[PDB]
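Report on one structure; see the data block that follows.
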Amino acid sequence: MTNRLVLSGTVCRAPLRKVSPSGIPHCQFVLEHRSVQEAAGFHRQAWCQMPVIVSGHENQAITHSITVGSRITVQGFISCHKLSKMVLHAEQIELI
Amino acid sequence: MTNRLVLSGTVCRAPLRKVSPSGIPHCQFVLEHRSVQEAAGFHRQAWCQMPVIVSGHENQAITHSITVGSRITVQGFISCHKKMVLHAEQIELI
């Protein structure tokens, strides 16, 4: 049922843009997250490079503010395909 | 920096209790998620198999009750190696 990743980071690859044959715009970039997280009472570095996909006409405009160096937070669902790779499908983007 | 994953699924690999060299036990299993999500006005299938690490003694009665086929909702932060793991903070048997 529940599937929600909220993740902040710095964009490490600029949006690569395409439109589907049926007219659906898709925007793809990579978000690099790095932070200090808490577990069992000791601090530890969390690092990951998350591919993000922005699909549909709704969220495309803000995507043109996103460049390598942009700090953003992305809220959405994760999806894996296969040798498996994970993508964050953006539902909300906040420009920090 | 926000790092928060909330994921429901089913246990697809038997949980194993390991011990960190620092005296801290943890429980590892793999969590299989399969849901219908909405994108560009269409229903997308979302699937994932997430490795999950649960540390700290407070989650042991729930952890010890977990088997292959258990339906759980997991909440924590993600981290990446070489691989992606979810470091579980909250764990509920749904």
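Going by Swiss-Prot, the residues shown for chain A are 1-82, 87-100, listed in order.
This deposition comes from X-ray crystallography, 2.2 Å.
Yeah, the Cβs are placed from backbone N, Cα and C, and that goes for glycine too.
Looking at Swiss-Prot, the entry for mutagenesis of A:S20 to A says: No change in ssDNA binding, decreased displacement of PriB from ssDNA by DnaT fragment, greatly decreased binding to DnaT fragment (residues 1-88). Complements a priB deletion in a priA300 mutant in vivo. While the structure shown retains the original residue, Swiss-Prot records the mutagenesis experiment A:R44 to A with this note: No longer interacts with PriA, still dimerizes and binds ssDNA, altered binding to DnaT, does not load DnaB replicative helicase. Does not complement a priB deletion in a priA300 mutant in vivo. Nearly complete loss of PriB stimulation of PriA helicase activity. One entry in Swiss-Prot concerns the mutagenesis experiment A:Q45 to A. Its note says: Increased binding to DnaT, loads DnaB replicative helicase. Quoting Swiss-Prot on the mutagenesis of A:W47 to A: Slight decrease in ssDNA-binding. Somewhat reduced PriA binding, does not stimulate PriA helicase, significantly reduced binding to DnaT and ssDNA, does not load DnaB replicative helicase; when associated with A-82. A:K82 to A appears in Swiss-Prot as a mutagenesis experiment; the accompanying note says: 5-fold decrease in ssDNA-binding. Somewhat reduced PriA binding, does not stimulate PriA helicase, significantly reduced binding to DnaT and ssDNA, does not load DnaB replicative helicase; when associated with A-47.
This view paints the features noted in Swiss-Prot onto the structure.
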{"residue": "A:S20", "record": "mutagenesis position", "DSSP class": "coil"}
{"residue": "A:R44", "record": "mutagenesis position", "DSSP class": "strand"}
{"residue": "A:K82", "record": "mutagenesis position", "DSSP class": "coil"}
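Flanking an unmodelled stretch of 4 residues, A:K82 and A:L87 have Cα atoms 5 Å from one another. Around A:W47 (mutagenesis position), taking its Cβ as the centre, 14 other Cβ atoms fall within 10 Å, counting all chains. If you draw a 10 Å sphere around the CB of A:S20 (mutagenesis position), it holds 10 other CB atoms from the protein chains shown.
Ranked by Cβ neighbours within 10 A across all protein chains shown, the mutagenesis positions A:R44, A:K82 are led by A:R44.
Long-range Cβ contacts of A:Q45 (mutagenesis position) within its own chain (separation 6+, distance under 8 Å): A:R34, A:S35, A:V36, A:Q37.
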